[PDB]
Structure formats: C-alpha cells, structure tokens
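To start, the structure itself, in structure tokens.
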Amino acid sequence: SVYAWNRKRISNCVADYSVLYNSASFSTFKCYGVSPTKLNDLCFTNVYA
Amino acid sequence: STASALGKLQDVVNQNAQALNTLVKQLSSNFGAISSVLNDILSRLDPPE
C-alpha cells in the first residue's frame, strides 16, 4: 500500500542492469546520482529496494 | 650551546613548506560539486551533466 511500502535488501549478488534498462516493460526510468548505462562497472553494497 | 640562534632562515623554510602543504591540501574540497575526485565522478554521470 502507499503508507506501507514494502522494503527489501539486496546484497551478495550479481545484477545485470542491462536487461532491465533495455526492457520496455518499465514505463518511466529515472536514475538520479548514477548514469543509467554506468551501472555495469561501479557497484555498491546494501541496496535498498 | 645556545639554540634558536638562526630563527630567520628556519622561519623562511617553514613558511615555504607550509604554503606548499596547504596548496597540496586544497585538493580535497568539494567546492560545491558532488565529490572531490575526478575519476569517480566521471564514471558516475553522463558527460551532458
């Protein structure tokens, strides 16, 4: 729901964001502090979804 | 025996060293940008922004 948004943690994984980016299933796609195509070289930990 | 009898030369050397040291230390300032490192900020945002 709106006031009870689900929260999940992503860690210890390998993620191919290319298949998510080229996918047209997502109507709108805005990445703020990182370039959309620059997610395949740098990476992080404790991803919050 | 007596020390600190050559204060002027030591002061000149200290002034030069301190000026160089603060010039070197100035590189760690964001200056209003996202980060103070060129390589990492280059690999995060598209060249348009």
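Numbering of chain B is taken from Swiss-Prot, so the residues present carry the numbers 940-988, in order.
Keep in mind that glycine also has a Cβ here, set from the backbone N, Cα and C atoms.
Taking all protein chains in view, 10 other C-beta atoms sit within 10 angstroms of the C-beta of B:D950 (variant position). In the three-state DSSP reading, B:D950 (variant position) counts as helix. Among the sequence features in Swiss-Prot, the natural variant B:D950 to N is noted as follows: In strain: Delta/B.1.617.2, Mu/B.1.621.
The Cβ of B:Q954 (variant position) lies under 8 Å from no Cβ of any same-chain residue at least six residues away in sequence. Here Swiss-Prot describes B:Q954 to H as a natural variant; the accompanying note says: In strain: Omicron/BA.1, Omicron/BA.2, Omicron/BA.2.12.1, Omicron/BA.2.75, Omicron/BA.4, Omicron/BA.5, Omicron/BQ.1.1, Omicron/XBB.1.5, Omicron/EG.5.1.
According to Swiss-Prot, the natural variant B:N969 to K carries the annotation: In strain: Omicron/BA.1, Omicron/BA.2, Omicron/BA.2.12.1, Omicron/BA.2.75, Omicron/BA.4, Omicron/BA.5, Omicron/BQ.1.1, Omicron/XBB.1.5, Omicron/EG.5.1. Neighbour count (other Cβ atoms within 10 Å of the Cβ, all protein chains): 9 for B:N969 (variant position).
Swiss-Prot documents B:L981 to F as a naturally occurring variant and attaches the note In strain: Omicron/BA.1. If you draw a 10 Å sphere around the CB of B:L981 (variant position), it holds 10 other CB atoms from the protein chains shown.
Where Swiss-Prot documents B:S982 to A as a natural variant, the accompanying text is: In strain: Alpha/B.1.1.7. In the three-state DSSP reading, B:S982 (variant position) counts as coil.
A 10 Å cutoff on Cβ-Cβ distances gives B:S982 (variant position) a total of 13 other Cβ atoms nearby, all chains included. The two recorded residues, B:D950 (variant position) and B:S982 (variant position), have Cα atoms 44 Å apart.
In sequence order, the variant positions from B:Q954, B:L981, B:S982 that place a Cβ under 8 angstroms from a chain A Cβ are B:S982.
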